There are 2 protein chains.
Amino acid sequence: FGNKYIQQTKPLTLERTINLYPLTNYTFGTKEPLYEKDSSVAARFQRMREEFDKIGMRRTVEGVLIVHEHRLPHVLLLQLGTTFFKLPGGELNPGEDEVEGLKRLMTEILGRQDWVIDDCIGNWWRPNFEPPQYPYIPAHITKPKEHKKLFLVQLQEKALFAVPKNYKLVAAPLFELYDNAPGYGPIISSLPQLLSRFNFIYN
Amino acid sequence: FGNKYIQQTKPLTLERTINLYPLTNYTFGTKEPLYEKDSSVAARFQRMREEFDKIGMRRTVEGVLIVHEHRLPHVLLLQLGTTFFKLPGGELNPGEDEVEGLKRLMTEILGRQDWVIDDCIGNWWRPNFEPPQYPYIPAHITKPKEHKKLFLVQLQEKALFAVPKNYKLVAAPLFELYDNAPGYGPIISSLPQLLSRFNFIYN
């Protein structure tokens, strides 16, 4: 002995490096329109109620795809209305694996591809059949109506996306989302905070 | 061959489990008062300016210690005034390792202990010699005046803390912090979001 051990790379929990690529490295093609399953707010919560009694808590997963321009991180979002933006993702089927399910949904929505999903970035819970969502399970709330899990999806150097005709694929800079719950909601507007721990490499 | 490999535990990047313990498992004793280095806001930014020219960007580290009550996560904070709360932490010395530095600061402030610091939970940047802080580096900001890094510090089943007499050690539930920037500031109020990805075990 008397030898010294070469140090191991820092734990990924301590320092998580993510490679980002130029916005111009990505392109999109069109595909048939994808319509929302729920016509209105009323029908949305009505279906949420009906399904809760059959399969229980709704399990939603959403993917956060990051790119950059001028070394500034941008999150890819789907624009469906003047001020209506959403992350690619959706509802899991009963008993379906969270990551496998997100991969299925990513493909259904943006598939032209082997999605790399190795990071959980957050969780949000809906206690009642109402709009309110929280980043924790509220006190005495033993039966949340919905659980949304966010994952960071690592993109390859270049990629081609297929986007439903009624959707517009945009890249939103973090400064556009930060403290902008009125424009993007509580989840998307807190993405800057959720992504701050990452050590991004601007390729 | 023809054999099958037993699956490895899920990546810590995908699922990070953290053990939490009852609030009653922790106690505190008093120690001499610890006074703020800067008397006022004016002196604070004046010192920030002076030091920036000597050693460059200020590097601050803060520890987030979590406990629970009734299975509800609580963050330990130091109360210094009616509505003045802070996380244990402080300024690193030039060339000092981030984690070793946080351990030094945790000991100076709460030391009765081997702090377990294996997780980075966020980063905040101060672009100018003003109060504004952001969870990302603003565009064209190549010379931030301060960089604050937040780490999750895992507590043992039981622990004794020594708290400066002029401080009050409190456990703040997440619902008290969420969307309460007016009461806790932009960093502490976003801790619920930053901690949502963790799979907490309520022992």
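Using the numbering of Swiss-Prot, the residues shown for chain B are 20-131, 137-227, in order.
Structure method, as recorded: X-ray crystallography, 1.8 Å.
Just so it is clear, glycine is given a Cβ too, placed from its N, Cα and C backbone atoms.
For the mutagenesis result B:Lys29 to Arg, the note given in Swiss-Prot is No effect on acetylation. Listed in sequence order, the residues of the same chain lying 6 or more apart from B:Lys29 (mutagenesis position) and placing their CB within less than 8 Å of its CB: none are present.
Mutagenesis annotation in Swiss-Prot: B:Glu55 to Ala, described as Reduces affinity for UGUA RNA by 88%; the structure shown retains the original residue. Long-range Cβ contacts of B:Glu55 (mutagenesis position) within its own chain (separation 6+, distance under 8 Å): B:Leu99.
Secondary structure at B:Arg63 (mutagenesis position), as computed by DSSP, is helix. Annotation for B:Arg63 (mutagenesis position): same-chain Cβ neighbours under 8 Å, separated by at least 6 residues, are B:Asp57. For the mutagenesis experiment B:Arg63 to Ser, the note given by Swiss-Prot reads: Reduces affinity for UGUA RNA by 99%.
B:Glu81 (mutagenesis position) falls within a strand when secondary structure is assigned with DSSP. In sequence order, B:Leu106, B:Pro107, B:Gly108, B:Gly109, B:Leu121, B:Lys172, B:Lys173, B:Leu174, B:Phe175, B:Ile211 constitute the residues six or more apart from B:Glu81 (mutagenesis position) in its chain with CB-CB distances below 8 Å. Swiss-Prot lists B:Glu81 to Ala among its mutagenesis entries, and the accompanying note reads: Reduces affinity for UGUA RNA by 12%.
Under the heading of mutagenesis, Swiss-Prot lists B:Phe103 to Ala and annotates it as follows: Reduces affinity for UGUA RNA by 99%. The Cβ of B:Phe103 (mutagenesis position) has 11 neighbouring Cβ atoms from other residues within 10 Å, across all protein chains displayed.
Experimental mutagenesis is annotated in Swiss-Prot for B:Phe103 to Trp, with the remark: Reduces affinity for UGUA RNA by over 90%.
Looking at Swiss-Prot, you'll find the mutagenesis B:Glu154 to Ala noted as follows: Reduces affinity for UGUA RNA by 50%. The Cβ of B:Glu154 (mutagenesis position) lies under 8 Å from the Cβ of B:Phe64, each on the same chain and at least six residues away in sequence.
For the recorded site, B:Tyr158 (mutagenesis position), the DSSP three-state label reads strand. Counting every protein chain shown, the Cβ of B:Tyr158 (mutagenesis position) has 21 other Cβ atoms within 10 Å. What Swiss-Prot says about the mutagenesis result for B:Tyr158 to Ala is this: Abolishes interaction with CPSF6; when associated with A-160.
Here the residue is the original one, but Swiss-Prot notes a mutagenesis experiment at this spot, B:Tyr160 to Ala: Abolishes interaction with CPSF6; when associated with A-158. Around B:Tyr160 (mutagenesis position), the C-beta neighbours below 8 angstroms that are at least 6 residues distant in the chain are B:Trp149.
In the three-state DSSP scheme, B:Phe103 (mutagenesis position) is classed as strand. Straight-line distance between the Cα atoms of B:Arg131 and B:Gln137 is 7 Å, even though 5 residues between them have no modelled coordinates.
Filtering the mutagenesis positions B:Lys29, B:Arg63, B:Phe103, B:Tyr158, B:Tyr160 for a Cβ under 8 angstroms from any Cβ of chain A leaves B:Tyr158, B:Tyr160, in order along the sequence.
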